[PDB]
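Visitor: Below you will find the structure I want to go over with you.
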Amino acid sequence: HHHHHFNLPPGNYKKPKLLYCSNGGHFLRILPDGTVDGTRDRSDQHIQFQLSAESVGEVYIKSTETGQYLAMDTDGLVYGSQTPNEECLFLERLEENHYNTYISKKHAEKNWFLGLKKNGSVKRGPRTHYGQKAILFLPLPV
């Protein structure tokens with residue numbers, strides 16, 4: 001269990017999704033160059049993701065458009081990976097009996113999450129923590 005709770009979201013990985021950030025109302029986005037951020041633009045073409053489960057509670061967040069994997073580096077920087085690797089795995093959990101959160105598996109011991117600031121910019125691993133709005137996500141149908 002990676003020393004973390006085990007409350008899981010009720011959803012499934014049948015179809016792709018949009019990852020809506022409660023904090024600023026931004027959709028998670030991966031640009032072709034590998035840049036990760038958030039945009040309020042629903043018509044954007046790089047905001048669609050396909051999640052897959054590696055193991056119960058561990059997922060991959062792959063961009064349907066570019067095929068890039070959401071990933072978090074050794075210094076807590078979120079980036080788009082060409083290939084799937086250990087830095088691409090996230091522990092997908094329920095939060096506040098409602099939202100989804102993604103903790104970097106590799107850095108789970110430090111509670112490094114995926115998160116978006118109100119300004120649409122992505123957060124560095126160490127800057128995130130339980131209790132922030134930046135970490136709460138809502139997966140929406142595309």
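These residue numbers are counts, starting from 1, taken along the chain as shown.
Placement of Cβ uses the backbone N, Cα and C atoms for every residue, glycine included.
This is the feature table in Swiss-Prot:
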BINDING   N23  heparin binding site
MUTAGEN   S104 to A (Swiss-Prot position 114)  Decrease in LRRC59-binding
MUTAGEN   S121 to A (Swiss-Prot position 131)  Decrease in LRRC59-binding
MUTAGEN   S121 to E (Swiss-Prot position 131)  Decrease in LRRC59-binding
MUTAGEN   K123 to A (Swiss-Prot position 133)  Loss of LRRC59-binding
MUTAGEN   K123 to R (Swiss-Prot position 133)  No effect on LRRC59-binding
Visitor: Can you grab the distance from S121 (mutagenesis position) over to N23 (heparin binding site)? Cα atoms, rounded to a whole Å.
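Guide: A Cα-Cα distance of 11 Å.
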Visitor: Give the helix, strand or coil assignment DSSP yields for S121 (mutagenesis position).
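Guide: Assignment for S121 (mutagenesis position) reads strand.
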Visitor: Around the C-beta of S121 (mutagenesis position), how many further C-beta atoms are within 10 angstroms, looking at every protein chain?
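Guide: For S121 (mutagenesis position), the count of other Cβ atoms within 10 Å is 14.
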Visitor: Whose Cβ, among the recorded positions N23, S104, has more other Cβ atoms within 10 Å than any of the rest?
Guide: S104
Visitor: Using C-alpha atoms only, work out the spacing between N23 (heparin binding site) and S104 (mutagenesis position) and round it to an integer in Å.
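Guide: Distance between the two Cα atoms comes out at 19 Å.
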Visitor: Please report the distance from the Cα of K123 (mutagenesis position) to the Cα of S104 (mutagenesis position), rounded to the nearest angstrom.
Guide: 13
Visitor: Report, as a single number, how many Cβ atoms besides its own are within 10 Å of the Cβ of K123 (mutagenesis position).
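Guide: I count 21 other Cβ atoms within 10 Å of it.
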